[PDB]
Amino acid sequence: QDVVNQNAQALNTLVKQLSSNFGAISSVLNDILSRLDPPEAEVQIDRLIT
Amino acid sequence: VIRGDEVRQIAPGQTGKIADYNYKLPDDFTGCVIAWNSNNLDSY
């Protein structure tokens, strides 16, 4: 039970990590990639990628 | 030859009619831009 639960919890937090904004303008990629100029878009994308 | 207010528009990623319609600089490294005044050249 510990193996199954702990593996599932690790995967769950991995998926949950996509919600966090990581100090960028926003989390969902398409919104920033639409509502920002390509210059600033590259910077925000770089932040999210790292 | 360009307007005096278009110097801010010749750059990687500048929003405006002049660059986005006539000459848009590629958003990459650019050797560089040189300019000066032509008050005795043309000033049509």
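Residue numbering for chain A follows Swiss-Prot; the residues present correspond to positions 949-998, in that order.
The backbone N, Cα and C atoms fix where each Cβ goes, and this holds for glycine too.
Its Cβ taken as reference, A:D950 (variant position) is surrounded by 6 other Cβ atoms within 10 Å in the chains shown. In the three-state DSSP scheme, A:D950 (variant position) falls into the helix class. Among the natural variants that Swiss-Prot reports, A:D950 to N is described with the note: In strain: Delta/B.1.617.2, Mu/B.1.621.
Quoted from Swiss-Prot, the note on natural variant A:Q954 to H is: In strain: Omicron/BA.1, Omicron/BA.2, Omicron/BA.2.12.1, Omicron/BA.2.75, Omicron/BA.4, Omicron/BA.5, Omicron/BQ.1.1, Omicron/XBB.1.5, Omicron/EG.5.1. A 10 Å cutoff on Cβ-Cβ distances gives A:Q954 (variant position) a total of 10 other Cβ atoms nearby, all chains included.
Under 8 Å, Cβ to Cβ, and six or more positions away along its own chain, A:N969 (variant position) finds A:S975. According to Swiss-Prot, the natural variant A:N969 to K carries the following note: In strain: Omicron/BA.1, Omicron/BA.2, Omicron/BA.2.12.1, Omicron/BA.2.75, Omicron/BA.4, Omicron/BA.5, Omicron/BQ.1.1, Omicron/XBB.1.5, Omicron/EG.5.1.
Annotation of the natural variant A:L981 to F in Swiss-Prot: In strain: Omicron/BA.1; the original residue is retained in the structure shown. Following the DSSP three-state reduction, the secondary structure of A:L981 (variant position) is helix. Of all the Cβ atoms in the protein chains shown, 13 others lie within 10 Å of the Cβ of A:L981 (variant position).
The C-beta environment of A:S982 (variant position), restricted to residues of the same chain at least 6 apart in sequence and closer than 8 Å, is empty. According to Swiss-Prot, the naturally occurring change A:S982 to A is described as follows: In strain: Alpha/B.1.1.7.
Comparing A:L981 (variant position) with A:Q954 (variant position), their Cα atoms are 35 Å apart once rounded.
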